[PDB]
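Participant: Have a look at the structure that comes next, please.
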Amino acid sequence: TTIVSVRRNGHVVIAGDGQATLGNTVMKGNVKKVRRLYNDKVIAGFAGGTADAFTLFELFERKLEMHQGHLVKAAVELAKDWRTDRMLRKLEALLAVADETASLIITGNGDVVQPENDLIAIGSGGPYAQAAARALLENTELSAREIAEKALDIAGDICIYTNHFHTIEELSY
Amino acid sequence: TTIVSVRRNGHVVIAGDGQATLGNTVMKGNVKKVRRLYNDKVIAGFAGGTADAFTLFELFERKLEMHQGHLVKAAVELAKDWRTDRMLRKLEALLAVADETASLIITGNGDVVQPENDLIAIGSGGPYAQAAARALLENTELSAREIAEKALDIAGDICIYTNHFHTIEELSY
Amino acid sequence: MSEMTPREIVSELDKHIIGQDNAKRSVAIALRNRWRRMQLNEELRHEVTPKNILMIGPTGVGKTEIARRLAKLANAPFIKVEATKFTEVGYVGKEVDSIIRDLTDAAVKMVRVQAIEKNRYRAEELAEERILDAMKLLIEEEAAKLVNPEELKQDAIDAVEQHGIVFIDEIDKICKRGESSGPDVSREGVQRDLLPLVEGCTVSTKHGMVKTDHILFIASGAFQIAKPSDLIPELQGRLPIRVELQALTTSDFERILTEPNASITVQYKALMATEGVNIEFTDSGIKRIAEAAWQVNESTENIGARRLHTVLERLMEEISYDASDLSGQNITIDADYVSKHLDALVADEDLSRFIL
Amino acid sequence: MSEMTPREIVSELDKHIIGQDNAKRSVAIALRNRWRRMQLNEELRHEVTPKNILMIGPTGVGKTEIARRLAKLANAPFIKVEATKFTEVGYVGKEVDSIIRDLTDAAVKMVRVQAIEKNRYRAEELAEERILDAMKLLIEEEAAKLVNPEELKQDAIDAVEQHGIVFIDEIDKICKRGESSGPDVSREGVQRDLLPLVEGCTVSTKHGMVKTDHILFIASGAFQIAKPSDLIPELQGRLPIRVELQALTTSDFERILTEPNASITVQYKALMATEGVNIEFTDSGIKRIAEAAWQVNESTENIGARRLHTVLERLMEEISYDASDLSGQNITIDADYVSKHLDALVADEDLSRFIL
Ligand SMILES: Nc1ncnc2c1ncn2[C@H]1C[C@H](O)[C@@H](COP(=O)(O)OP(=O)(O)O)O1
Ligand SMILES: Nc1ncnc2c1ncn2[C@H]1C[C@H](O)[C@@H](COP(=O)(O)OP(=O)(O)O)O1
């Protein structure tokens, strides 16, 4: 599994794989690990349990209603609900959400990480993806879509827990 | 990771690396691992999860002005709020705060240890940083900021879990 | 029934609320049908039930204001209830029916204040016939002279019966599917404790047994967490009208500042007059104002048009203290002033959370 | 009629409180606008809502003192409430509306105590007129024939309605932050059980139907762990004025000790007077005292100016017991006396926790 997201020029995208691996075999190898929210932008990927997710996800698309837009002033009273709170606690999920203002992360502890360049790479293929991505995002042109998708493909190629069915939501600003 | 502080002359400073580490690779390596409860003075650091670490950050923040600048008069009715109390335990962080009075350390459990000379050294490379810290803070006329910055570097240099993106606050007392 | 067609109900409502034409139209129908329906057969009398509106919108827009003035204009009784009170998660008690067992009082203490005039003059031309200390008492002593049995009694519920409006507040939050706040359904009980009210029933109170089979009901809430579809089903059906009010703009606060015919600024104006000073604000003075409110909202907690109120009084503090002095002078408030007493504040993320 | 501009309200308040001028002015404007508004159009007189103040500050500074004395000043009705009670996280009950069903009693039981000297003289020159017991009882009895119906209520309520003053206390205590004392919004409910009061409503009581539409409200709290922005939004809106009072200095203690026109030290004086003793309070005495207070506050738990009280009475302990003796003598309390009963005590800190 490898969730990717590169921001380039006018846009920022998130790519992901569809390989779901139970034990040493791949079941539904086409899981839509990357979803939007489309209420209005804010593309977020997800890495790990597909059950132990969604909750810690759509929970987002509601504060992204009140706090409207302020992804930032969203993760505050939002993300919080994951550590010192209730609802969902003690799982495994790395929802990589992307606004139009910045791409954050959450080590699954009501946490928040801001990638040194807004380049996100988590997953049993996270490093791999990163590396290729990083290598392009600075020695070629190619867009956020491209560089992301070309990198996820490189990830899937090295990581045996990652495949090639892709899913990507884009936008513009 | 290495939080350092070296009370010296009319000042006390806290330095820190910015290396966040997922297993055997490094994500956000520019982590603002040090901030100050801008309430005038009271600089602290953090060693561990970036998530929670924040809680014990604002936690202090408030108790301060009510317990009005009386730092010590805080950890009693403040720090404690970890061990017992019900706020939140079963976490991992070391907010190494410091007024213009003294520099303490909480192993997380509402604890509190104070360096034989106020030299604080925590983090993975925590020891290394202190070995240099002590060595200079004993054979040179160097500054509190210097001996720290100079130490955090030797640390990062020898500990594979600490890098060189620094971050350091200070003042004058 | 005081009358007034939908078009005419929106007109009045615009002298007070700016924008949100959608709701104004909306509550303008539910109101109209009253007038209509009451003109039909004894039949459809107990068949055509009210026409309740559910307002869905952010905080500050105008839901509650619309229904407050809509009442004032209907000259009917009105009462605002925080739906959650009756949730009293503190394990107490509270007959929902109390909601009615109040909208009667309001519509009672009213019938007596709405008659201090209805026969003021007449009763005073009597305070003459009887004369020509204790000169200002015989005025009051006419409180009996003036007829009050029956009419100013039974005709009183017919008010809290004709078309008095009950505006529930934050109906949402009383729903269940919320997660952030998803405790149980004892909450949803409050939903089921209202049905009598909004499905037809009679409650027993002091001045008499009143019936809510004809009360008009306006409930609100943001629905940030939950949807109107998450309300118990009975309610969904006894709530024909659904309207989404919009979030006010910077261009809206500029208006809410001067337009409405009792305006905020126009209040200070009259107010600061008592002290001999004459004030006047510049379009741009009033602009930065707005911009200020909008600023505090974005920057910290978004409360809405309500922010005008604080930002405003906060920028007239100086003037109002001094005011007694300044008499015979005409202080002018332009932007280079608004900023002079607000950019500071508004700039500080934290102070703004205290005095703005 | 009381009245008096903002400048005369800060004056009057200084005869009692030390410092905190920002508050006195701020509470002196909210006030003034009443008299201001009272004189306007039937319209605005029912539009310009009161002007509430939210006080933010440490314990022991004036918040509560300013408004208690701001009441006496206005001569109007006052009443202090702990917002916490109405939270009773036990599971009892406490109809907030009650807050009014008192500021009526206190505004009525007052009338009967405001009139025992409104016709005192009068009823007596008659309590001797029907005799030429003779004043022993016949006065009260005659004080029974002193025209008392109707007038009472009308005024009583219209005294509350006019401008009673409700000072909520420690409101900050009913907001919700995050960690520590972060139980649940049940609390935020107590916030919602108030809106009515602080937004316009009628409450039925013994003496009559009172309307809190025109009541002034002064809430407080230190806001140690919670900003006033964390208060339900409807309150943020009905709370136009914000003052942050400051922490009193030792210099303030020295002042609070002697200045105010009914000082504490000046009370002891008269008190030890009735015992023929005469006290003089040296400046350095008045000072070492302050230092005493300040010390116990820094050293142990910080209570505030309140401290003066204990530490002070703890200094005349000796004096007052003996006092009966000493008649015809003038005791002199100077620095090396204040310290002959303080230093060794204010120094143990633990004892300091029991008797100081
Ligand atoms: N669109 C609008 N036009 C005029 N006044 C408005 C307004 N929106 C709000 N206000 C004013 C009137 C109210 O006294 C105050 C708060 O509004 P409200 O109707 O009580 O809020 P809401 O119904 O969103 O909870 O702000
Ligand atoms: N600035 C001041 N000047 C004079 N007396 C003061 C004062 N601040 C406090 N006091 C006195 C009057 C009160 O009886 C006592 C406690 O103060 P308070 O006003 O009751 O407390 P607070 O308003 O902090 O809740 O101390």
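Chain B uses Swiss-Prot numbers throughout; the residues present, in order, are 2-174.
Just so it is clear, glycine is given a Cβ too, placed from its N, Cα and C backbone atoms.
So Swiss-Prot has the following annotated:
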{"type": "MUTAGEN", "residues": "B:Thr2 to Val", "note": "No protease activity"}
{"type": "MUTAGEN", "residues": "B:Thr2 to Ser", "note": "80% reduced protease activity in the absence of HslU. Almost no effect in the presence of HslU"}
{"type": "ACT_SITE", "residues": "B:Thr2", "note": "active site"}
{"type": "MUTAGEN", "residues": "B:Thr3 to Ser or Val", "note": "80% reduced protease activity"}
{"type": "MUTAGEN", "residues": "B:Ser6 to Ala", "note": "No effect"}
{"type": "MUTAGEN", "residues": "B:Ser104 to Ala", "note": "50% reduced protease activity"}
{"type": "MUTAGEN", "residues": "B:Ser125 to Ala", "note": "Almost no protease activity"}
{"type": "MUTAGEN", "residues": "B:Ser144 to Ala", "note": "No effect"}
{"type": "BINDING", "residues": "B:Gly157, B:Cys160, B:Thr163", "note": "Na(+) binding site"}
{"type": "MUTAGEN", "residues": "B:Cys160 to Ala or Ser", "note": "No protease activity. Cannot form complexes with HslU"}
{"type": "MUTAGEN", "residues": "B:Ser173 to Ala", "note": "Almost no protease activity"}
Participant: Would you list, in sequence order, the mutagenesis positions among B:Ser6, B:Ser104, B:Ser144, B:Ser173 whose CA lies within 10 Å of the CA of B:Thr163 (Na(+) binding site)?
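Facilitator: Those close enough: none at all.
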Participant: With the cut-off set at 10 Å between Cβ atoms, which of these recorded positions ends up with the most neighbours? Options: B:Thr2, B:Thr3, B:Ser104, B:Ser125, B:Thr163.
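Facilitator: Result of the Cβ crowding comparison: B:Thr3.
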Participant: Does DSSP give B:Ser104 (mutagenesis position) helix, strand or coil?
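Facilitator: Assignment for B:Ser104 (mutagenesis position) reads strand.
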Participant: Within 10 Å of the Cβ of B:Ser144 (mutagenesis position), how many other Cβ atoms are there?
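Facilitator: Summing over all protein chains shown, B:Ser144 (mutagenesis position) has 18 other Cβ atoms within 10 Å.
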Participant: Using the structure shown, find which entry in B:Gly157, B:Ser173 (the recorded positions) has the sparsest Cβ neighbourhood within 10 Å.
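Facilitator: Least crowded of the recorded positions B:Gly157, B:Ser173, by Cβ count within 10 Å, is B:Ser173.
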Participant: Are there recorded positions among B:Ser104, B:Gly157, B:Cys160 that sit within 10 Å of B:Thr3 (mutagenesis position), Cα to Cα? If so, list them; otherwise say none.
Facilitator: B:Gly157, B:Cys160
Participant: Just the number: how many Å between the Cα atoms of B:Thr2 (mutagenesis position) and B:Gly157 (Na(+) binding site)?
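Facilitator: Taking the Cα atoms only, B:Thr2 (mutagenesis position) lies 8 Å from B:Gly157 (Na(+) binding site).
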Participant: Quick one: of the recorded positions B:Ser6, B:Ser104, B:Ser144, B:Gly157, B:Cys160, which has its CA closest to the CA of B:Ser125 (mutagenesis position)?
Facilitator: B:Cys160
Participant: Sort B:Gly157 (Na(+) binding site) into helix, strand or coil using the DSSP assignment.
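Facilitator: Assignment for B:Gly157 (Na(+) binding site) reads helix.
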Participant: Around B:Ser6 (mutagenesis position), which of the listed recorded positions (B:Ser104, B:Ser144, B:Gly157, B:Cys160) come within 10 Å, judging by Cα atoms?
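Facilitator: Cα within 10 Å of B:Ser6 (mutagenesis position): B:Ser104.
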Participant: Nearest to B:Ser104 (mutagenesis position) in three-dimensional space, by Cα, is which of the recorded positions B:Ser144, B:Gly157, B:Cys160, B:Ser173?
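Facilitator: Considering only the listed recorded positions, the nearest one is B:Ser173.
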Participant: So if I draw a 10 Å sphere around the Cβ of B:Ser6 (mutagenesis position), how many other Cβ atoms end up inside it?
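Facilitator: I count 31 other Cβ atoms within 10 Å of it.
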Participant: In sequence order, what residues of the same chain, 6+ apart, have a Cβ less than 8 Å from the Cβ of B:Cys160 (mutagenesis position)?
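Facilitator: In sequence order, B:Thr3, B:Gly124, B:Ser125, B:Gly126, B:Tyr129 meet the Cβ cut-off.
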Participant: In whole Å, how far does the CA atom of B:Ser173 (mutagenesis position) lie from that of B:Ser144 (mutagenesis position)?
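Facilitator: Cα to Cα, B:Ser173 (mutagenesis position) and B:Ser144 (mutagenesis position) are separated by 12 Å.
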